[PDB]
Each structure stands twice: as C-alpha cells, then as structure tokens.
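Asker: Next up is a structure, given as structure tokens.
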Amino acid sequence: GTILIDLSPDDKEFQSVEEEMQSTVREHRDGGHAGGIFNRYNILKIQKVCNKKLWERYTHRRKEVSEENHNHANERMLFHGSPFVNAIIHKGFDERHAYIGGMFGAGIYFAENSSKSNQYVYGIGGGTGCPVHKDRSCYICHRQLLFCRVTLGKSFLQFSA
Amino acid sequence: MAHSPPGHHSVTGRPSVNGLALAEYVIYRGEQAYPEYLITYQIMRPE
Ligand SMILES: O=c1cc(-c2ccc(O)c(O)c2)oc2cc(O)ccc12
Ligand SMILES: [Zn+2]
C-alpha cells in the first residue's frame, strides 16, 4: 500500500527537510567511529512516504495520547536510522525495530540530531559499515534515513550522560 | 518491547554532559510514529 513520491529540489518541502538534515549534524564523541567522519551530507533524493493504512494507524493512536494529555499530542519530527527502513516504510514501525539494549529500555529510538541516527544506519554502533566496502565511513555508498512524525505525549525526562 | 513509564507515553533522553548534543526519544508503541520522509544521501568527506 505504500507509494513513494519524489520531491523536487525546488519544492519548499524538499528544502525544509534538507535544512533540518544538514543543520542538525554535530561531532560525536566516538570521533566518527560509528557513523563516519563528516560535517555535512550530499542529499541524493527526498521521498514522501504515503500509506493510508499506516497513517490512520498513526492518527488513531495520536488522538488517544492527546485525550490522555489535555489535548496535546506533543508531536515532533525526528530522525530514525536503521538497516530496516525499507521494511518500515511498507509495514510501519513495530516491536521488531526496538533497540533491545538501549539506554532507555527496549523501545523505538529517535534523534533530533540527524548525525546521531546516521550512526545506526548500518547497524548498532555502525555495524560493520557499508555492505559493499565494510566502511563505517564510506563516502561512496548511498545511505537512508527516515524523518518521522512522532507522538511523545507526556514524556518521561531522563537526564543522562 | 517494554512499556512506557507508568503515566507517560514516551521517554526523553536529555543530554547532561555534551553541551552540543540534542535530545533523543523513545516510544514503546509502533503506532506512535509515522515514517513521513525517506531521505537518500551520502556523507561528505571534509576538505
Ligand atoms: O535512529 C536511531 C535508530 C536506532 C536503532 C537502534 C537499534 C535498532 O535495531 C534499530 O533498528 C534502530 O537507535 C537509535 C538510538 C538513539 O539513541 C538515537 C537514534 C537511533
Ligand atoms: Zn561503501
């Protein structure tokens, strides 16, 4: 049921999504180990993901959270990086995309920093790098991130190192 | 997949050391996210 629509680089929507991508790059404490050494990206394509059923699934739950939190979904746009983005866009997020060993428990993780989600694109800790060259810092191979609409509702604040 | 903390719908990991780090977030129900944009890119080698 999923269709992908290419956005033109002239389209304001392409531009606002790219800007969020580029402007949330940061240096990482691993010196590039997991995700590579870079200050910016070369954006090759931005596609809008359209699936009626997954969207209605989302908005149904959103309304439930909202009514539990004084009509405030607390909705954000956040990045998600993984080797399974091509399953996510067809079947939605579910428990198979949960980071079992994450700092905040077995859930589905999102980042404000695009460069953070980039660390997970080839696996946890960058896995073994790109499939073709085994390079966590590959400058050749195409990578894919999701920029996702996320309902946080009432969020538990964890201070953390 | 674990549950939310009782009385909450997600967790926010607030950075407390790396002054430059932005927040990270965790949800416990797949229906609480929609994968709106697929972005294909390469990282660029710095000069
Ligand atoms: O984009 C993310 C993907 C994932 C991720 C982790 C494990 C998986 O098996 C996965 O499919 C995605 O983890 C993150 C953890 C963070 O602290 C911030 C962002 C991500
Ligand atoms: Zn490669």
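In chain A, numbers come from Swiss-Prot; the residues present are 952-1112, in order.
The header says X-ray crystallography, 2.2 Å.
Every residue gets a Cβ built from N, Cα and C, even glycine.
These came from Swiss-Prot, pasted as-is:
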type	residues	note
BINDING	A:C1081, A:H1084, A:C1089, A:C1092	Zn(2+) binding site
MUTAGEN	A:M1054 to V	Loss of activity
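What's the neighbourhood like for each of these?
Answerer: Using a 10 Å Cβ-Cβ cutoff, A:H1084 (Zn(2+) binding site) registers 12 neighbours. DSSP classifies A:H1084 (Zn(2+) binding site) as coil under the three-state reduction.
The number of other CB atoms found within 10 A of the CB of A:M1054 (mutagenesis position), across every protein chain shown, is 13.
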Asker: Rank the binding-site residues A:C1089, A:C1092 by how many other Cβ atoms lie within 10 Å of each Cβ and give me the one with the fewest.
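Answerer: Taking A:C1089, A:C1092 as the binding-site residues, the minimal 10 Å Cβ count falls on A:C1092.
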Asker: Using C-alpha atoms only, work out the spacing between A:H1084 (Zn(2+) binding site) and A:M1054 (mutagenesis position) and round it to an integer in Å.
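Answerer: A:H1084 (Zn(2+) binding site) and A:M1054 (mutagenesis position) have their Cα atoms 30 Å apart.
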Asker: At a 10 Å cut-off from the C-beta of A:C1081 (Zn(2+) binding site), count the other C-beta atoms across all protein chains.
Answerer: 20
